[PDB]
Amino acid sequence: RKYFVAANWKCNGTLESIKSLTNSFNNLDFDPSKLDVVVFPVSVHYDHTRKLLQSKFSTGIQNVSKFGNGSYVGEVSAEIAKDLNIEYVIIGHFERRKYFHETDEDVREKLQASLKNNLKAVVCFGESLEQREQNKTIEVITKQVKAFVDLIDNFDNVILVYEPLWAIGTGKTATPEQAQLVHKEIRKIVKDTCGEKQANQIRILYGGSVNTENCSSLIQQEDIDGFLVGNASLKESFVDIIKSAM
Amino acid sequence: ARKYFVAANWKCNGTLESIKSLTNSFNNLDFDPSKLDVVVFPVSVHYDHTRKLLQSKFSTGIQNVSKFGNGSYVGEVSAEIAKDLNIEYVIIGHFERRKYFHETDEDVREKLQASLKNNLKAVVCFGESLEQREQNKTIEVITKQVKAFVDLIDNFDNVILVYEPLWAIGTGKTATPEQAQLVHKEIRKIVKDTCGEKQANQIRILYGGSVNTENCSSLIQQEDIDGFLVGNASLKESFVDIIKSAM
Ligand SMILES: [Ca+2]
Ligand code: NA
Ligand code: NA
């Protein structure tokens, strides 16, 4: 299996800052047959960003509709994405769950729509501080993974992300050991549900706070296969995070 | 007189090929954009493709905007980002967002505030249900919806209202132009009562119920109907006939 490092730009960017960033990213010589690197711009920046990135980079969108084509103002169907050859989607990011009411039922339906339309999916989950303090880390992640995991067909084409919500905006910091222990448990869930071969094929990314300070200690953990990176991916120095995985 | 305003709301429809074909048909209509506003609202990921293919006489916008600014809001498009892209218009409050995506009056207010702060023009939708109409509560519903945001309007050319007769959308019922006009007049009165007569007389109020080539003339001729936010009919080449009704 390949390392997978993803830039989640969230709701950030200008036309000119993207020109500069993409140029910086293009200057990194890496081997895309070894390493998957994926950039997730804002929807209205996707075309702009794709045209600026060399083919060694994959691209995707940050969210996708559970509905197909039709009378759904504001939504981008998986069918539309397919017609544009958008390669990846993010599903279940904690911000969609938090601010926009996204449920486990929505995650499932979105994954089903995406795979049906040959989109590859980066699917996010993870537990809160209150949950982790009640020793519910495994309970919660098990429940969240089992909402969708039976849909996975090609285990190269769904990528899991662990988001330690307990260490996001709480004042707590996840250690690499603590991230590793969770990732090993995620892998065990996949092994038990889908198989040994499948569990050894699937990528499980760390999607907590990732930056130039901590990327090395995380990426070298046995069951951490890369990152879904937030604000550090809006920087030229994101190339060093890519390097950590090379 | 108010400048008329004809908008294509493509909702979640389109392919690269369908958009080529449709935009080419639209471009075949000669009109003067200094006298008539004609706006297309493609899916976000189709905006660059559409904007490139449409001549400059057509304005363009997006079908939704975030209430948050730039930052850690996965999946959203901020008004700042739209401004940097020169996106001219946003749709806010479309009943499908209110129905399927839980958008509230507070969200509508906050989106409009963000949009105006970022020099976007806003097409803002509201309207009552079949039960509300049957219970003779149209005016009270619409009053509440408009007053959720109307005081934010900072320029009565740059915010455009849309009356969506939800009682005549997916219910089996068909609104008459007389019924639409009666509501439009009451909407304008709401604006007059809250913002002043001059401002009420400036604002475009569009009809956002079922519009097609056959009913458009009878609607747009009504005194307080200043144009349309068009659904399915805007996915057809014959949308140009709807534009011509406003010419
Ligand atoms: Ca290495
Ligand atoms: Na590793
Ligand atoms: Na009129």
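Numbering, chain B: per Swiss-Prot, residues 2-248 in sequence.
Determined by X-ray crystallography, 1.9 Å, according to the entry header.
Including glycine, each Cβ sits where the backbone N, Cα and C put it.
As recorded in Swiss-Prot:
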type: ACT_SITE; residues: B:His95; note: active site, electrophile
type: ACT_SITE; residues: B:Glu165; note: active site, proton acceptor
type: BINDING; residues: B:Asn10, B:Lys12, B:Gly171, B:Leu230, B:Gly232, B:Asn233; note: D-glyceraldehyde 3-phosphate binding site
type: MUTAGEN; residues: B:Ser73 to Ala; note: 3-fold decrease in substrate affinity; when associated with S-96
type: MUTAGEN; residues: B:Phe96 to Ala; note: 2-fold decrease in substrate affinity
type: MUTAGEN; residues: B:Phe96 to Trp; note: 3-fold decrease in substrate affinity
type: MUTAGEN; residues: B:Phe96 to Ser; note: 5.5-fold decrease in substrate affinity. 3-fold decrease in substrate affinity; when associated with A-73 or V-167
type: MUTAGEN; residues: B:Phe96 to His; note: 6.7-fold decrease in substrate affinity
type: MUTAGEN; residues: B:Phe96 to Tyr; note: 5-fold decrease in substrate affinity
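Of B:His95, B:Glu165, B:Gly171, listed as recorded positions, those near chain A by the criterion of a Cβ under 8 Å from one of its Cβ atoms are B:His95. The distance from the Cα of B:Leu230 (D-glyceraldehyde 3-phosphate binding site) to the Cα of the residue listed as 'active site, proton acceptor' comes to 9 Å.
It is 15 Å from the Cα atom of B:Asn233 (D-glyceraldehyde 3-phosphate binding site) to that of B:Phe96 (mutagenesis position).
For the D-glyceraldehyde 3-phosphate site, whose binding residues are given in the record as B:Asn10, B:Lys12, B:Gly171, B:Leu230, B:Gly232, B:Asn233, the maximum C-alpha distance rounds to 17 Å. There are 18 other CB atoms within 10 A of the CB of B:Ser73 (mutagenesis position), with all protein chains counted.
Within 10 Å of B:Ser73 (mutagenesis position), judged by CA to CA distance, lies none of the recorded positions B:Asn10, B:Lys12, B:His95. Cα of the residue listed as 'active site, proton acceptor' to Cα of B:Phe96 (mutagenesis position): a distance of 7 Å. Within 10 Å of its Cβ, the residue among the binding-site residues B:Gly171, B:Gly232 with the fewest other Cβ atoms is B:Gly171. Less than 8 angstroms from the CB of B:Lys12 (D-glyceraldehyde 3-phosphate binding site) sit B:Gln64, B:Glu97, B:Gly232, each of them six or more residues away in the same chain.
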